[PDB]
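**Student:** This is the structure I have questions about; it appears just below.
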Amino acid sequence: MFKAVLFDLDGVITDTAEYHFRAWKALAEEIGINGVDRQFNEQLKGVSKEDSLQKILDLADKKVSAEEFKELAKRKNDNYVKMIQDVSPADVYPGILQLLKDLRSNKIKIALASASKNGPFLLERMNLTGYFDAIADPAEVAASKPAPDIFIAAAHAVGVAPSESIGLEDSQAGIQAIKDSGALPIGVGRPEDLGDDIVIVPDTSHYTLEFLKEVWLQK
Ligand SMILES: O=P(O)(O)OC[C@H]1O[C@@H](O)[C@H](O)[C@@H](O)[C@@H]1O
Ligand SMILES: [Mg+2]
Ligand code: NA
């Protein structure tokens, strides 16, 4: 049986992937880049703030100064941080609170493997911090998603091997990171976005301890 679950935050715990998308699209349009639509945004999910901005600039083969790059990233963050102030426990996705409770009752470790530096603040907004045994700090990894480092760190932070862990993700980059960590991925979203080669559930209500067991027994 698995000994840890490694949670992505945005698009897994709550609908903040939507807010990252809206904030990045707004930023892109301010600088005359109009290609950040929902399809393109699948390439941005799970990706760090700086890598996200660079992918957007690349889309237009646009170059900005180092000073402008810093300011643009800060502008997007300031906007996103204002968007999330009213997040509350009511915004926790279906099934997630119960899963956290059931994992703890079964002595299964819980770790956060979010790329977001705003992750701790969001867990506090949602009254979830006390469920987490560890938060892997994305500022401390040498390499960001789709590199596996954040998932490896999360597992190690709770004293469990990645190979004894499940990772929950909504993103292409994050699914790849889980795969390369050695943990077992279960995605949430559309196979057209996340692939047909791992277990994918259509919504977070499917993330029951019963189902994670159903999946683990068959890997
Ligand atoms: O700018 P932050 O809060 O550090 O977030 C970094 C990344 O966090 C990830 O969780 C999101 O999927 C990305 O969309 C986001 O860019
Ligand atoms: Mg995500
Ligand atoms: Na406009």
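Determined by X-ray crystallography, 1.2 Å, according to the entry header.
In case you wondered, yes, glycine gets a Cβ from its N, Cα and C as well.
Reproduced below are the annotations present in Swiss-Prot:
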| type | residues | note |
| --- | --- | --- |
| ACT_SITE | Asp8 | active site, nucleophile |
| ACT_SITE | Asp10 | active site, proton donor/acceptor |
| BINDING | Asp8, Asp10, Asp170 | Mg(2+) binding site |
| MUTAGEN | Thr16 to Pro | 500-fold reduction in the rate constant for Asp-8 phosphorylation by beta-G1,6bisP. 6,700-fold reduction in the apparent rate constant for cycling of the phosphorylated enzyme to convert beta-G1P to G6P. 13-fold increase in the estimated rate constant for phosphoryl transfer from the phospho-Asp8 to water |
| MUTAGEN | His20 to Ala | Impairs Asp-8 phosphorylation by beta-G1,6bisP and phosphoryl transfer from the phospho-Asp8 to the substrate beta-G1P |
| MUTAGEN | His20 to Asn | 300-fold reduction in the conversion of beta-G1P to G6P in the presence of beta-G1,6bisP |
| MUTAGEN | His20 to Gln | 8-fold reduction in the conversion of beta-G1P to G6P in the presence of beta-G1,6bisP |
| MUTAGEN | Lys45 to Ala | 20'000-fold decrease in catalytic efficiency |
| MUTAGEN | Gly46 to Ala | 1'000'000-fold decrease in catalytic efficiency |
| MUTAGEN | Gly46 to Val | 10'000-fold decrease in catalytic efficiency |
| MUTAGEN | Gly46 to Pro | 100'000-fold decrease in catalytic efficiency |
| MUTAGEN | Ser52 to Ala | Wild-type activity |
| MUTAGEN | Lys76 to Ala | 100-fold reduction in the conversion of beta-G1P to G6P in the presence of beta-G1,6bisP |
| MUTAGEN | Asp170 to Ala | Impaired, but active with an increase in the affinity for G1P |
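Tell me what's around each of these sites.
**Tutor:** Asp8 (active site, nucleophile) counts 31 other C-beta atoms within 10 Å of its own C-beta, drawing on all protein chains shown.
Cβ neighbours within 10 Å of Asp10 (active site, proton donor/acceptor), excluding its own Cβ and spanning all shown chains: 24.
Reduced to three states, the DSSP call for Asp170 (mutagenesis position) is coil. Remark: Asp170 (mutagenesis position) has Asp8, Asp10, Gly11, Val12, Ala17, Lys45, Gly46, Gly187, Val188, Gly189, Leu194 as non-local neighbours, by Cβ distance under 8 Å and separation of at least 6 in sequence.
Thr16 (mutagenesis position) falls within a helical segment according to DSSP. Spatially close to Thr16 (mutagenesis position) yet at least six residues away along the chain are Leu9, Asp10, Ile84, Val87, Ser116, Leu122, judged by Cβ distances under 8 angstroms.
Taking Cβ-Cβ distances under 8 Å and a sequence gap of 6 or more within the same chain, the neighbours of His20 (mutagenesis position) are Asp10, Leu44, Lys45, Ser52, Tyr80.
Annotation note: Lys45 (mutagenesis position) sits in a coil segment as assigned by DSSP. Cβ neighbour count for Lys45 (mutagenesis position): 25 (other Cβ atoms within 10 Å of its Cβ, all protein chains included).
If you draw a 10 Å sphere around the CB of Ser52 (mutagenesis position), it holds 24 other CB atoms from the protein chains shown.
Annotation note: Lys76 (mutagenesis position) sits in a helical segment as assigned by DSSP.
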**Student:** 10 Å Cβ neighbour count around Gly46 (mutagenesis position)?
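**Tutor:** Step by step: centre on the Cβ of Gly46 (mutagenesis position), count other Cβ atoms within 10 Å, giving 30.
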**Student:** Neighbour count, 10 Å Cβ-Cβ cut-off, for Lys76 (mutagenesis position): what number do you get?
**Tutor:** 21
**Student:** Which chain neighbours of the Mg(2+) site, leaving out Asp8, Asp10, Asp170, have a Cβ atom within 8 Å of the mean position of the site's Cβ atoms?
**Tutor:** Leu9, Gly11, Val12, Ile13, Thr16, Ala17, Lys45, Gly46, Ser114, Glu169, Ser171, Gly174
**Student:** For ligand 1, list the recorded positions among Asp10, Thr16, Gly46, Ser52, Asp170 whose CB atom is within a distance below 6 Å of it, in sequence order.
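**Tutor:** The recorded positions passing the 6 Å Cβ test are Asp10, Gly46, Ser52.
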